[PDB]
Amino acid sequence: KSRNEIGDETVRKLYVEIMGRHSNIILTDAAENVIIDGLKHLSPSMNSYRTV
Amino acid sequence: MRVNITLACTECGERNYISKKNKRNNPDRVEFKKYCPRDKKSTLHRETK
Amino acid sequence: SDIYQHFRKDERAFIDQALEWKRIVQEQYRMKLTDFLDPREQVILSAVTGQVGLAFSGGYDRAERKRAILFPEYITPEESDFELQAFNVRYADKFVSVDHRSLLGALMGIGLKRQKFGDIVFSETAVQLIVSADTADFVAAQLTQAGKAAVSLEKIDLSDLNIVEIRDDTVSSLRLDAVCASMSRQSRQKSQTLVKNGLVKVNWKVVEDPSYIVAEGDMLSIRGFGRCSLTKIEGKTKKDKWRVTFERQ
RNA sequence: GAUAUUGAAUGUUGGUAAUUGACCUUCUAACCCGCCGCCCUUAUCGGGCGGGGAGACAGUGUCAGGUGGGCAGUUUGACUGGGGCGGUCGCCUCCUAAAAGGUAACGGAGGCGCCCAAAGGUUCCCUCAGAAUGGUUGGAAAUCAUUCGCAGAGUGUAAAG
RNA sequence: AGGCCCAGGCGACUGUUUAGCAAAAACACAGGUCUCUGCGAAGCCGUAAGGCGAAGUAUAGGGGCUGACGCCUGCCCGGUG
RNA sequence: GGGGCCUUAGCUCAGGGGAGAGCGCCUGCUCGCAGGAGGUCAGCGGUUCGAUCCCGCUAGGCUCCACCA
RNA sequence: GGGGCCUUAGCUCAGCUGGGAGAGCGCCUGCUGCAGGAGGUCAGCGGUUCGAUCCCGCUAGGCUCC
Ligand SMILES: [K+]
């Protein structure tokens, strides 16, 4: 639970994936389920199932 | 800045003398004892208001 | 009907009621005292009334929330026609401190509407408040606590009222977003978010336009940085930025 | 917009001593009708007469302000190694300038469009730059002191004299 | 008494135009849109009278831009209108 | 080529009097606090009692021109 | 025509201006992303010298340049 720039309450989800080579730390919006950013980017060319 | 002025014979009222002063240096009405050729003698001539 | 365009859509509410006050004073020939209209609603009323003459007094000179008298070409008003009661806030000042937030919160806590009180004056020697005379006895009876301070209210006359951060700066433009950024010491992109969302006001009008041009002597009200005033615009620099002066409250 | 054509009433609000203004509404009789009927008259002109509509408005005149390339008359510099573009245009000083004076080039260098009420007048008195040597702060460089010292300074400001 | 074919730019098309150096990719066009216009219409010609508009009346008439058809036509109203 | 404008701390900008302010970054303190970090002021040579702020040139970057046969 | 520069492993280029032929990518191997593999007369040809992409001789070819 954090605040936005206006001061309204927002919830962020931080996913920490432990998958060896494919391990990642990914921050998302909790409401929209949209990725804000990930420590490692995964393009559609690298993974057809999921993009980071 | 420096401005045109008239001095005037404080006796007869004759506007006898133009000149220049700096106003910032000299902000109050300057006076000098310069000959009035109406009166035909030295008088105090003061800057015109 | 063709007045609303000049104000905001939310401000329509007040304008409708402001027209209904003018309606009375013309037709019925009697002064209409109002309920401490907000600094913005002063500006709106002044427009809506027209030139019905208008008077305004919030007790002391320099009250934000002031009550307005709408009077015709006769019956020019007095200081007591505004129906103002001042109070000294008594508390154990040696032990506890009352601040503006606590006292404001307490006034609202007893159920007093913002329109029923003017300014809360803090001096070195006294904490005072001004209310409408119709609510005076209620406020005196109910306002027994402000924050952690137990308080009581002593009635006083208006005559017994015990009535900056200069910051010379440069801005590229006199746009709202530019002036806020400068005053509040922010990136402009951040200031634009403030303006667009509706956090800045200009003379207590919520301006949501980043490009609104701000004039000399405009009270800006950045929610987050408090309140600040463009007091001077002082020509332009060598590299063509407006020489300006800010004064935060 | 004012004013004339332009009148009558009722309110209301000015200003003078009851008259004259201002504005609102109403009226009809001026004015208007590219409306109807009748007649001049075989006439979609015009005019007359009677309705109706509108009405002291409009229209038109005079005066005023605004807008106005719709239209009109014009202007839009010179020098210039062609013209344009760039630069320049008056004044001062130096060099070019050929040991009087004057002397050209879009030749070489800089200044000016002031300043000073003393930085003017006069009287009296005086001598500068820098260096050496010695000095608590204090240092290459503040302030002394000593010697040396045609000026190596100064002369409001460019340069020359 | 047709040469024909493949491919591309431009304009949809038939039309129109610099009589006498340019026939075109230019103009027009049907379609689109914006806008003005309640009728003594607006617009236009004329000092006016008188006219066109129209013996029409907003599904009409004038003006601006666009130019068949198909899919579409985003952002900016501070400046200027 | 010519003109016109620009060059300041990490970042954004103040500013002939001896180079600042915010933010970032560091100090300890938990939406404010508390002190630091950092400058050939594009460079050059000069005007002078001192130059970031004179003045003349050199960079570089943008900007506008480079036409008429 | 005149000058200018390069040719290097599967592919693309490093290598100081002799000090002892490499990287990246691809490919082959095992592991669970990793290391490890291969692979070049350094365009070719022949001088220099203790070693030559390296120095020069000597010809390809392609670009740079009017
Ligand atoms: K020539």
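We're sticking with Swiss-Prot numbering for chain C, so the shown stretch reads 2-52, 55-166, 171-256, in order.
Looks like electron microscopy, 3.4 Å, at least that's what the header says.
Each residue, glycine too, has its Cβ placed from N, Cα and C.
The DSSP breakdown of the domain 'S4 RNA-binding' (C:181-251) into helical (H, G, I), extended (E, B) and coil residues amounts to 19 helix, 25 strand, 27 coil. The feature domain 'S4 RNA-binding' is assigned by Swiss-Prot to C:181-251.
In Swiss-Prot, a mutagenesis experiment is listed as C:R182 to A, annotated with the note Synthetic growth defect with ssrA deletion, no longer associates with 50S ribosomal subunits, does not complement rqcP deletion upon overexpression, does not increase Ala tailing. With a cut-off of 8 Å between CB atoms and residues at least 6 apart in sequence, the same chain places C:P217, C:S218, C:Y219, C:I220, C:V221 near C:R182 (mutagenesis position), listed in sequence order.
Swiss-Prot documents C:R195 to A as a published mutagenesis change and attaches the note Synthetic growth defect with ssrA deletion. Using a 10 Å radius centred on the Cβ of C:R195 (mutagenesis position) and all shown protein chains, the other Cβ atoms total 16.
Residue environment of C:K197 (mutagenesis position) contains 14 other Cβ atoms, counted within 10 Å of its Cβ in all protein chains. The note that Swiss-Prot attaches to the published mutagenesis C:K197 to A is: Wild-type protein function.
Proximity to chain A, defined as a CB-CB distance below 8 A, holds for C:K197 out of the mutagenesis positions C:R182, C:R195, C:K197.
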